[PDB]
Amino acid sequence: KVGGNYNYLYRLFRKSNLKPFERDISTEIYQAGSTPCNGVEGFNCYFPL
Amino acid sequence: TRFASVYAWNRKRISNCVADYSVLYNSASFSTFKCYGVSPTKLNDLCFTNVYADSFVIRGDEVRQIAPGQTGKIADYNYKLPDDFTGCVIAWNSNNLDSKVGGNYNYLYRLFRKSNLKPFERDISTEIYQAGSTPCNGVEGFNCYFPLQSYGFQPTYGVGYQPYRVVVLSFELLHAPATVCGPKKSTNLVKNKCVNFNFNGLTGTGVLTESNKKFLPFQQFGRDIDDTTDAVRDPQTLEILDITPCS
Amino acid sequence: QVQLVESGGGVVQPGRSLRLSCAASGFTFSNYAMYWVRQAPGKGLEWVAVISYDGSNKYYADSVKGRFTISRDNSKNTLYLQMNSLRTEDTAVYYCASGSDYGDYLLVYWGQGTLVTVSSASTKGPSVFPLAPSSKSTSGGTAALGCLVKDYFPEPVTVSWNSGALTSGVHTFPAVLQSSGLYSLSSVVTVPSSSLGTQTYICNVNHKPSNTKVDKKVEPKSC
Amino acid sequence: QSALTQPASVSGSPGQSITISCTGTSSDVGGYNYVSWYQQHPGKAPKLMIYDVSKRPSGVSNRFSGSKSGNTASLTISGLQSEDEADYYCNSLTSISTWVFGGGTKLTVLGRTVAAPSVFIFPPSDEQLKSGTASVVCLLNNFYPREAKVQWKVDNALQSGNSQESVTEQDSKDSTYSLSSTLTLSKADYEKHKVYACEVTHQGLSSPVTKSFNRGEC
Ligand SMILES: *[C@@H]1O[C@H](CO)[C@@H](O[C@@H]2O[C@H](CO)[C@@H](O)[C@H](O)[C@H]2NC(C)=O)[C@H](O)[C@H]1NC(C)=O
């Protein structure tokens, strides 16, 4: 569509690769808190989709 | 404390060293970090034959131009990258240091060129540009303008105007043995237990013990008559260990 | 440590030209902008115009704009301020500051400063007047007596007491500008009742610019 | 100068935390986050330990913190100590490209208990009266904290404009301060009136203290 269809999304990254035919809907920001990144719930560490 | 003006960006060659990238992506001081075809943590995992590092000063709005498939005054006239650029870009804000009350004219950037730079092409020429019908041929005057521009890094401007410092790094192909790598792990040793081990590349499972065998200074690990690993030298304390298969 | 020393404090009539300077050491003076700051006795800090790192640009505040001009020497690591249209209120202590690696817009490093004196009078000696002890000042066996200093030209003056040896407590206060355009201060010493009528108390006032000293004695009044 | 506005004074016990605000027009403060703060000590030039509102230079205590809000920026001093007792000033850069200082704020850290002043009054000297001028002096001795107020009264009628107040530095042993007030009058005006008085007010006193002398006695 003109301006780009935003109805289709892909997983930018995950903790570990999926198992065959695995499916997940878990959409939570990957920050893990801790010293490396912003505390959990934060948006510093991008977004999963 | 001598960051290069973008029109004459400097280049640094790094080789034969342990490239510890852990601090770089852990440090929050870097306002922007970007890797094209590469991942941050993987940099410690990866090894390269040789890597370069470029540095230049540009304001916030111009930082957006440092990327493949991007254009602009900085990207085209000062510093151009290829679209297949397999490297990373690091930038951070330097407003207080770079900005001067009346504008930091000690830094310069190119305004004119007769053609856009090819990838990694460098040009510090100062020929007076022909901005009109007059064949200036290096003489100042009407429609005859100095190709370079001095930075107006005044403190009294917003974030977009304020200066930034940028570092761009890339790595060569595997035409020869690698020379730069991320730091390796060095865990505590164990004895008289069945363990998995990976000393340098030697990987195996067995119970360990210090023995009487006398390796020469250059020998790293022993071998048996049947060609099975039979001893190993600890690379931290250089003590000689002996390996026995797990019962 | 980065150091700045201000020099050029002088005594001058109002309106007549005057010069202020300060030299830097220990860093790249040419790299950073420079500032001037002035402070009055018992008051806050006031800002003075700025000059760029290379001296190509300047910005002034209206209170000093036009009256004062700022210049720099990057080979001598020194700063200058050319002054005109001075007033009595312009009498103050002036500091100069600079930016640094922290920021070019910061007043990071400061010197001890120098003093500027402006008034319409000419060289004159001071006068001292005693403040005798009395029943009004005496309370709980302790009496207070002091000396007062009349104006002079130029500044400054200081006060001392024979109580410097007779170690009883002594207090002196910063001078205050009178309507005459010259400053005055007070000096006091607290003494016991028994000493009154039995020991002499003396106050001394110094005026170096004219190499003049004045002594005054205090004797109890019947009050 | 067109100085930035700051609160007059604050006080607290050692170890407490106090904040000082600095405010100005949008162009002065709100325009940019370059606010900085200065500290001065007796007989010394001012020192700057702040930059970009919150950052701490080297050779600076860890007890300084700052924040910005709207047209105002504030500095917080935690772990108050006796060394912190001073007058504090703020500076900001205007869109005019000129730097502006604040009016000042005085902070007190209560390292010692309150001390009330001893009040004394002085008539003019005989020699000055013979010269042709009259000056009257009032003394405040060894009080803490530093803040104090004084009034001059002649024939129990208040006077203004003809007197000035001065204050000493800190006492080297008592940690207290002293204040002086001097009133000047002409010989005819001195002859007109007969009673002269000075009045003092302090934090630790429930009501002002008045001292006076009579020309018929002094
Ligand atoms: C690797 O590093 C370790 C730790 O610093 C070295 O171990 C020390 O070696 C010295 C002798 O050079 C001993 O005196 C110390 O007691 C050792 N300390 C520890 C904690 O091991 C080791 O020698 C180094 N080896 C190499 C090859 O660099």
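Note that chain A carries Swiss-Prot numbering, so the residues on display, from first to last, are 444-492.
For all residues, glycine too, the Cβ spot is worked out from N, Cα and C.
A:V445 (variant position) carries neither a helix nor a strand DSSP state and counts as coil. Counting every protein chain shown, the number of other Cβ atoms lying within 10 Å of the Cβ of A:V445 (variant position) is 4. Here Swiss-Prot notes a natural variant, A:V445 to P, with the remark: In strain: Omicron/XBB.1.5, Omicron/EG.5.1.
Sequence-distant contacts of A:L452 (mutagenesis position), defined as residues of its own chain at least six apart whose C-beta falls under 8 angstroms from its C-beta, comprise A:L492. What Swiss-Prot says about the mutagenesis result for A:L452 to R is this: Increased resistance to neutralizing antibodies. Decreases HLA binding to NF9 epitope. Increased binding affinity to human ACE2.
The Cβ of A:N460 (variant position) has no same-chain neighbour under 8 Å that is 6 or more residues away in sequence. What Swiss-Prot says about the natural variant A:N460 to K is this: In strain: Omicron/BA.2.75, Omicron/BQ.1.1, Omicron/XBB.1.5, Omicron/EG.5.1.
The natural variant A:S477 to N is recorded by Swiss-Prot, whose note states: In strain: 20A.EU2, Iota/B.1.526, Omicron/BA.1, Omicron/BA.2, Omicron/BA.2.12.1, Omicron/BA.2.75, Omicron/BA.4, Omicron/BA.5, Omicron/BQ.1.1, Omicron/XBB.1.5, Omicron/EG.5.1. Within the same chain, no residue at least 6 positions away in sequence has its Cβ under 8 Å from that of A:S477 (variant position).
According to Swiss-Prot, the mutagenesis experiment A:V483 to A carries the annotation: Increased resistance to neutralizing antibodies. Take the CB of A:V483 (mutagenesis position) and look out to 10 A: across all protein chains shown you find 13 other CB atoms. Reduced to three states, the DSSP call for A:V483 (mutagenesis position) is coil.
According to Swiss-Prot, the natural variant A:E484 to Q carries the annotation: In strain: Kappa/B.1.617.1.
Long-range Cβ neighbours of A:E484 (variant position) (same chain, at least 6 residues apart, Cβ-Cβ under 8 Å): A:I472, A:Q474. Among the natural variants in Swiss-Prot, A:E484 to A has the note: In strain: Omicron/BA.1, Omicron/BA.2, Omicron/BA.2.12.1, Omicron/BA.2.75, Omicron/BA.4, Omicron/BA.5, Omicron/BQ.1.1, Omicron/XBB.1.5, Omicron/EG.5.1. The residue drawn here is the original one.
Under the heading of natural variants, Swiss-Prot lists A:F490 to S and annotates it as follows: In strain: Lambda/C.37, Omicron/BQ.1.1, Omicron/XBB.1.5, Omicron/EG.5.1. When secondary structure is read from DSSP and collapsed to three states, A:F490 (variant position) falls in the coil class.
Remark: A:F490 (variant position) has A:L455, A:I472 as non-local neighbours, by Cβ distance under 8 Å and separation of at least 6 in sequence.
If you measure from the Cα atom of A:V483 (mutagenesis position) to that of A:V445 (variant position), you get 36 Å.
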